[PDB]
Amino acid sequence: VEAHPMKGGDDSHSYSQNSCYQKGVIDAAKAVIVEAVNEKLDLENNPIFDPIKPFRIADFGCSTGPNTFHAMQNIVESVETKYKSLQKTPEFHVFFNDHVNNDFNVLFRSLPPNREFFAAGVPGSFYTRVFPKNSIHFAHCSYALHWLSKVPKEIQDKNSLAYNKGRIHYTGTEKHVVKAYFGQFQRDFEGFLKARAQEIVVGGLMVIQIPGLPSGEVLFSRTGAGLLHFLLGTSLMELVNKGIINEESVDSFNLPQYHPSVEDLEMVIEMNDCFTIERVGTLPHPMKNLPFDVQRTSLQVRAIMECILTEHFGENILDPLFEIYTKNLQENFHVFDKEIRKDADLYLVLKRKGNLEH
Amino acid sequence: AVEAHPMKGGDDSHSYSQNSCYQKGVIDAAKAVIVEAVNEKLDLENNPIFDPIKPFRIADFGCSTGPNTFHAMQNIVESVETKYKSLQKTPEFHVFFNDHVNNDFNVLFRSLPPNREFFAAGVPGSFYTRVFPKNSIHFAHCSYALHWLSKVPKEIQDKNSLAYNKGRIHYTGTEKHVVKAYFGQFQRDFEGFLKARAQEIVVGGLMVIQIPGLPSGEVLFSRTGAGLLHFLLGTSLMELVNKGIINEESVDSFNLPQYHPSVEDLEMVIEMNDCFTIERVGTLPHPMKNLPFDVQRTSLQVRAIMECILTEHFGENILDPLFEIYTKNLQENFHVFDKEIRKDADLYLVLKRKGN
Ligand SMILES: C[C@@H]1[C@H]2[C@H](O[C@@H]3O[C@H](CO)[C@@H](O)[C@H](O)[C@H]3O)OC=C(C(=O)O)[C@H]2C[C@@H]1O
Ligand SMILES: Nc1ncnc2c1ncn2[C@@H]1O[C@H](CSCC[C@H](N)C(=O)O)[C@@H](O)[C@H]1O
Ligand SMILES: Nc1ncnc2c1ncn2[C@@H]1O[C@H](CSCC[C@H](N)C(=O)O)[C@@H](O)[C@H]1O
């Protein structure tokens with residue numbers, strides 16, 4: 001399965017309380033949800049959405065909260081509002097999906113007590129089927145689909161054209177490595193869409209928010225995620241040159257992520273042919289005109305990468321890794337604060353096609 | 001509201017998952033009941049309510065952490081699947097695992113069988129409340145959970161009442177005021193459970209219940225294994241009082257929120273609720289009936305069940321001294337458990353949700 005969930009407690013080092021960026025994405029996304037419900041959720045006279053049956057909502061890659069709760073409440077409230085305009089009130093059933101090793105204990109223990117929906121947790125890779133056919137009316141996936149199901153094996157192979165020596169991700173400049181990652185993304189995202197097309201009802205909506213490439217931009221390294229990753233690699237190599245880890249440990253380490261362009265996403269979706277694209281765009285993120293926060297960014301990265309870094313390098317690498325990291329962020333403060341593209345959060349609104357619609 | 005006392009989490013040698021073999025035997029014995037219930041009472045053929053275009057939805061109420069809940073759910077899926085095949089249908093299955101919010105769903109999820117043929121979801125919440133949309137469950141299951149009350153009866157906590165449960169932590173059956181208080185709480189809780197389930201289960205849907213109870217013809221709960229295990233847990237606590245390790249008031253004020261009903265107790269609540277018919281009822285033949293009493297495993301079984309509620313009231317420093325004494329007392333009562341106790345205390349029900 002090759003699963004890497006986020007740091008799962010409720011304390012200072014947990015995802016719950018180092019996921020403020022991904023929350024701003026949700027906050028700006030509320031408008032996206034509301035507009036998609038009002039313009040594209042066809043409730044009226046439509047037995048697919050018969051309010052005598054429950055309205056079922058699923059979050060794919062929900063993590064441990066609070067972001068997933070804000071997102072789900074946004075959807076429940078927008079949908080409940082439209083039904084109200086039709087003098088109906090269905091029950092809501094909300095499903096929280098993540099990897100089997102996600103901390104569902106923490107999630108369940110922090111469910112809003114005030115909630116007006118029934119809740120369930122659904123353990124399993126969203127690159128597989130996790131629901132019966134035709135059961136989901138509204139699907140949501142925010143900041144999860146850039147995670148691949150695995151590192152492309154050819155970049156781990158010393159003898160491959162695509163061997164990713166001396167780096168932990170891609171920048172856009174090495175043709176063979178980028179091709180390997182993009183190839184893996186095509187397969188994973190197609191598997192996601194295939195599973196969702198079976199699970200989502202005809203006319204059902206799916207909203208996706210994903211770290212991507214800003215339009216026109218060809219170099220992932222000129223995004224914020226891209227430079228952060230590049231510096232993580234250079235920070236690891238400094239631990240190498242000090243002798244604290246060997247060079248093989250870094251050569252063999254790679255991030256299982258791809259950050260697609262809008263054109264990349266559109267290609268896979270159109271080929272899959274089960275969803276219509278109702279809208280694509282970018283999310284203006286709320287913290288955009290604040291100054292770059294060197295310290296807090298270094299913490300957000302650690303809370304994301306801790307497990308995968310530990311599992312490969314061991315616990316004892318973290319504290320000295322990220323003190324080097326923070327240092328490299330500071331030397332690059334200008335770039336992060338005034339040069340890098342702020343607009344790399346992409347969103348898509350999809351609608352599941354009818355069975356007689358090609 | 002909710003006073004939740006889940007079983008010991010994790011998957012190590014002290015966990016519920018490694019110390020719940022007796023509860024597994026109950027499910028193993030009930031497999032025959034499920035098969036017969038499906039074959040004779042689940043009206044699949046040409047019934048729009050069980051339209052295999054939709055999934056067949058199964059819920060386990062009080063599932064804990066595995067593996068017992070997986071065995072029960074596999075048994076239900078296999079029997080229902082078999083019957084559908086005889087009608088040349090092949091529905092998908094959606095299996096819901098319900099327990100308290102503080103249950104260890106992490107352990108449960110991480111130990112789900114890889115080769116299952118059902119979609120799975122965990123549902124956190126007290127089963128004395130609604131936890132599913134109305135009219136959505138086709139088959140409900142509940143094994144060794146419904147003897148857990150929503151709370152201790154207030155009467156037995158009241159120093160002014162003859163029901164005040166001084167120097168004891170449960171009932172043996174000789175104290176009529178205490179027994180009446182627990183039975184009262186049980187009618188209220190079990191009624192609330194049936195009410196919520198009637199809203200959730202489809203017309204003709206089944207509910208299968210296994211519960212520790214009062215054996216046929218028996219009046220004294222202390223004549224069951226559970227009853228004697230509780231009696232001796234009380235006396236072990238009073239030994240800690242005597243040794244100055246806990247004060248007497250802490251035992252006086254502590255009580256187990258449990259009631260172990262007779263069949264007649266169960267029938268009375270079900271008849272008054274009036275939403276289910278009793279299709280089958282009886283006592284299970286437990287597969288461990290003829291094995292020798294195991295002192296160490298039984299002590300560990302009880303700790304796995306009780307550690308949370310004991311810790312909340314007495315503090316964790318009490319646990320090891322308490323179960324050192326408990327183990328000694330189980331050993332002193334070896335022959336009673338081995339040969340004298342009634343072992344026919346596993347009751348079952350097959351209920352079917354009524355029309356109108
Ligand atoms: C000590 C009892 C335990 C019970 O013990 C069993 O109770 C049955 C019924 O009396 C006996 O036959 C058997 O010997 C004994 O192991 O096993 C399962 C319980 C639970 O799941 O909460 C608890 C309930 C009660 O706390
Ligand atoms: N294949 C997969 N199946 C299920 N969850 C996955 C997954 N790949 C990544 N994830 C999950 O996606 C989450 C990304 S963190 C994002 C969490 C949340 N949606 C938010 O907006 O803040 C993690 O919890 C991770 O475990
Ligand atoms: N009100 C309630 N709501 C949900 N679960 C409850 C409950 N009261 C007790 N339980 C759960 O019921 C379980 C009883 S132990 C039985 C576990 C499992 N059915 C088996 O056969 O082994 C515990 O996990 C306990 O937490």
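We number each residue from 1, going along the chain as drawn.
Method of determination (from the header): X-ray crystallography, 2.0 Å.
A Cβ is built for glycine as well, from the same backbone N, Cα and C atoms used for every other residue.
For reference, Swiss-Prot has these:
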{"type": "MUTAGEN", "residues": "A:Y15 to F (Swiss-Prot position 31)", "note": "Strongly reduced activity"}
{"type": "BINDING", "residues": "A:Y15, A:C62, A:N67, A:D98, A:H99, A:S125, A:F126", "note": "S-adenosyl-L-homocysteine binding site"}
{"type": "BINDING", "residues": "A:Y21, A:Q22, A:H146, A:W147, A:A225, A:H229, A:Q257, A:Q300", "note": "loganate binding site"}
{"type": "MUTAGEN", "residues": "A:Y143 to A (Swiss-Prot position 159)", "note": "Abolished activity"}
{"type": "MUTAGEN", "residues": "A:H146 to A (Swiss-Prot position 162)", "note": "Abolished activity"}
{"type": "MUTAGEN", "residues": "A:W147 to F (Swiss-Prot position 163)", "note": "Strongly reduced activity"}
{"type": "BINDING", "residues": "A:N164, A:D251, A:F253, A:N254", "note": "Mg(2+) binding site"}
{"type": "MUTAGEN", "residues": "A:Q300 to A (Swiss-Prot position 316)", "note": "Reduced activity"}
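Listed in sequence order, the residues A:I155, A:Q156, A:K165, A:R167, A:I168, A:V250, A:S252 complete the 8 Å Cβ shell around the Mg(2+) site centroid, once A:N164, A:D251, A:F253, A:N254 themselves are left out. By the criterion of other Cβ atoms within 10 Å of the residue's own Cβ, the least surrounded of the binding-site residues A:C62, A:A225 is A:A225. Close to A:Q300 (mutagenesis position), meaning Cα to Cα within 10 A, are none of the binding-site residues out of A:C62, A:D98, A:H99, A:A225, A:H229, A:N254.
Taking a Cβ cut-off of under 6 Å from any atom of ligand 2, the recorded positions A:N67, A:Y143, A:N164 reduce to A:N67, A:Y143. Put simply, A:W147 is the one of the recorded positions A:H99, A:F126, A:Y143, A:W147, A:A225 whose Cα lies nearest to the Cα of A:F253 (Mg(2+) binding site).
Within 10 Å (C-alpha to C-alpha) of A:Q257 (loganate binding site) lie the following recorded positions from A:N67, A:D98, A:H99, A:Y143, A:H146, A:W147: A:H146, A:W147. The two recorded residues A:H99 (S-adenosyl-L-homocysteine binding site) and A:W147 (mutagenesis position) have their Cα atoms spaced 12 Å from each other. Among the recorded positions listed (A:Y143, A:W147, A:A225, A:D251), A:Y143 has its Cα nearest to the Cα of A:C62 (S-adenosyl-L-homocysteine binding site). Pairwise Cα distances among A:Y15, A:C62, A:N67, A:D98, A:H99, A:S125, A:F126, the recorded S-adenosyl-L-homocysteine-binding residues, top out at 20 Å. Taking Cβ-Cβ distances under 8 Å and a sequence separation of 6 or more, the neighbours of A:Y15 (mutagenesis position) in its chain are A:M6, A:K7, A:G8, A:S63, A:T64, A:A303, A:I304. Binding-site extent for loganate: residues A:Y21, A:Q22, A:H146, A:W147, A:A225, A:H229, A:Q257, A:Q300, maximum pairwise Cα distance 18 Å (rounded to the nearest whole number). Comparing the recorded positions A:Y21, A:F126, A:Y143, A:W147 by how many other C-beta atoms lie within 10 angstroms of each C-beta, the top residue is A:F126.
Mapped onto three states, the DSSP output places A:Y15 (mutagenesis position) in helix.
Taking all protein chains in view, 24 other C-beta atoms sit within 10 angstroms of the C-beta of A:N67 (S-adenosyl-L-homocysteine binding site). Among the recorded positions A:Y21, A:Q22, A:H146, A:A225, A:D251, the residue whose Cα lies closest in space to that of A:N67 (S-adenosyl-L-homocysteine binding site) is A:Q22.
Figure note: comparing Cβ neighbours within 10 Å for the binding-site residues A:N164, A:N254, A:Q257, the maximum is reached by A:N164. Separating the Cα atoms of A:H229 (loganate binding site) and A:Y143 (mutagenesis position) is a whole-number distance of 16 Å.
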